[PDB]
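Just below is one structure, and these are the notes that go with it.
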Amino acid sequence: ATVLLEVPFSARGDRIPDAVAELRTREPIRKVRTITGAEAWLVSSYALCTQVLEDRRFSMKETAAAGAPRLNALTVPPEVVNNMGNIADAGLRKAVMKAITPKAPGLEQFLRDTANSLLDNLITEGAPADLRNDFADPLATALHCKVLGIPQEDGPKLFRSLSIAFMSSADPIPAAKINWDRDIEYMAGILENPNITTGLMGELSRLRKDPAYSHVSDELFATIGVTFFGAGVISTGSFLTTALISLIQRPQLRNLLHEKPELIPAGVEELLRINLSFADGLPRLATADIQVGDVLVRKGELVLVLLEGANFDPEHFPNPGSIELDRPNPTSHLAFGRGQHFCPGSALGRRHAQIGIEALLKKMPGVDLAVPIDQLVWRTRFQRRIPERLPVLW
Ligand code: HEC
Ligand SMILES: Brc1ccc2[nH]cc(CCc3ccnc(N4CCOCC4)n3)c2c1
Ligand SMILES: [Cl-]
Ligand SMILES: [Cl-]
């Protein structure tokens, strides 16, 4: 007797299990058990992943409903699962999205400056260097303090909530509420701080006192700061970290991008395509009976959209495991999702990785792992796949 297939399959972010392709071929929508003991449908082909993400009857917000089958426990209040919906309903979507583009004057130069300073300090200290804790994540943290308009020196404390805030846990996490409430109070103080006049929090602070927003809640304004800092920092820091591994593992590509850095954007788009940073499928709750491939998904059932299922699908991306800079469909991957909940920070995420990689290849053209790849320690029961340390030499 075998048990129902359990998800996630592997916390390793350096390789895709051979099992994903066998699943995609034989049963591209398959029943699985999550860590909570709930049943769910795991979707693993490009065609069916797109279908789910583009049909809003597969709901994000309803995943938070009491009594629903769960992928994992909430780490925030349930109303925050509908964060972007709440932002749109408050009339704030255009302003938020404008504040988190990489286009603000001086932003990209700040990113470059920060990356080079981080790398210079690593070089002064001498190999080995930890590219996650001492490059990718500080670069993400500094970027998001700038984007939000908050002091750089506040970044590290906000950052240290994230190893718990983005856990993928069977059960509620008492520390998540402690940190969440503290971080909300911090962001509420930011909104009252007259020195905070730039970035996203500077803009929200003005809109908060504009008569057209007088009935928007102070809680929502604070929540935008906490959620956009955490989602942004965890997503960019984790993506850049595992993209660096994929690059380091490909010396020919490393050398090509070093020699022809105008190809870095195409390279980053392929690194996004092959990225395993998301540790779980994206969850949706069916709000109707909906046919997905050979399965009639029933109202109230949990669906998990496996991003690397779509992104390594050979029917859509031939030779899917190979980084190819001349694909005809290069941004058609699902690294940023698709549909109603397509990532609002996609352009910022791209530029964070492009600038970080550009700076690394210039400063560290000989970069290589300083330990055998199997010695990386992959974080478990987390919403991202990331190595606890990334030791390199150059
Ligand atoms: C500064 C903010 C920010 C940054 C930077 C950002 N994200 Fe997002 N992302 C969000 C938010 C907020 C949402 C939720 C959007 C919604 O629900 O409409 C989201 C949504 C997503 C989704 C879809 C989730 C779903 O269930 O449909 C994916 C996938 C994603 N992000 C990946 C990434 C990746 C990969 C990166 C970086 C390489 C990144 N994000 C960077 C804020 C960000
Ligand atoms: Br938006 C935002 C930002 C910070 C957050 N912290 C806790 C939550 C709620 C759980 C949840 C549900 C659906 N998507 C997400 N994310 C966040 C990670 O990237 C993918 C989209 N998160 C939350 C939501
Ligand atoms: Cl409910
Ligand atoms: Cl500062």
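So for chain A, numbering is Swiss-Prot's, and the shown residues are 3-396, in order.
Recorded method for this deposit: X-ray crystallography, 1.6 Å.
Any Cβ shown, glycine's included, is placed from N, Cα and C.
Straight from Swiss-Prot, the features:
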BINDING   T77, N85, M86, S237, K301, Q385  substrate binding site
MUTAGEN   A233 to G  Has little effect on the heme conformation but significantly alters the environment of the heme and the affinity for azoles
MUTAGEN   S237 to A  Has little effect on the heme conformation but significantly alters the environment of the heme and the affinity for azoles
MUTAGEN   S279 to A  Has little effect
BINDING   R286, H343, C345  heme binding site
MUTAGEN   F338 to H  No significant change
MUTAGEN   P346 to I  Considerable effects on the heme macrocycle conformation. Mutant leads to a more planar heme conformation
MUTAGEN   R386 to I  No significant change
Spatial neighbour of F338 (mutagenesis position) that is closest, considering only the recorded positions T77, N85, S237, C345, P346 and their CA atoms:
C345
Name the one residue among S279, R286, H343, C345, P346 whose Cα is closest in three-dimensional space to that of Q385 (substrate binding site); these are the recorded positions.
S279
Near ligand 2, which of the recorded positions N85, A233, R286 are found, taking a Cβ distance under 6 A to any of its atoms?
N85, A233
DSSP-derived class (H/G/I helix, E/B strand, else coil) of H343 (heme binding site):
helix
Alpha-carbon spacing, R286 (heme binding site) to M86 (substrate binding site), which is rounded to whole Å:
15
Given that the record lists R286, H343, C345 as binding heme, what is the largest C-alpha to C-alpha distance among them, in Å?
15
Counting across all protein chains present, how many other Cβ atoms fall within 10 Å of the Cβ of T77 (substrate binding site)?
22
Assigned element (helix, strand, coil) containing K301 (substrate binding site), judged by DSSP:
coil
Under 8 Å by Cβ from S279 (mutagenesis position), same chain, sequence gap 6 or more:
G15, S237, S240, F241, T244, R386, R387, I388
Cβ-based isolation winner (fewest other Cβ atoms within 10 Å) among the recorded positions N85, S237, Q385:
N85
Close in space, distant in sequence - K301 (substrate binding site), Cβ under 8 Å, 6 or more apart:
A288, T289, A290, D291
If one measures from the C-alpha of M86 (substrate binding site) to the C-alpha of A233 (mutagenesis position), what distance in angstrom results, rounded to a whole number?
12
In the three-state scheme derived from DSSP, which category covers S279 (mutagenesis position)?
coil
So which other residues, same chain and not among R286, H343, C345, have a Cβ within 8 Å of the centroid of the Cβ atoms at the heme site?
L55, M62, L284, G339, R340, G341, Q342, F344
For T77 (substrate binding site), which DSSP three-state class applies?
coil
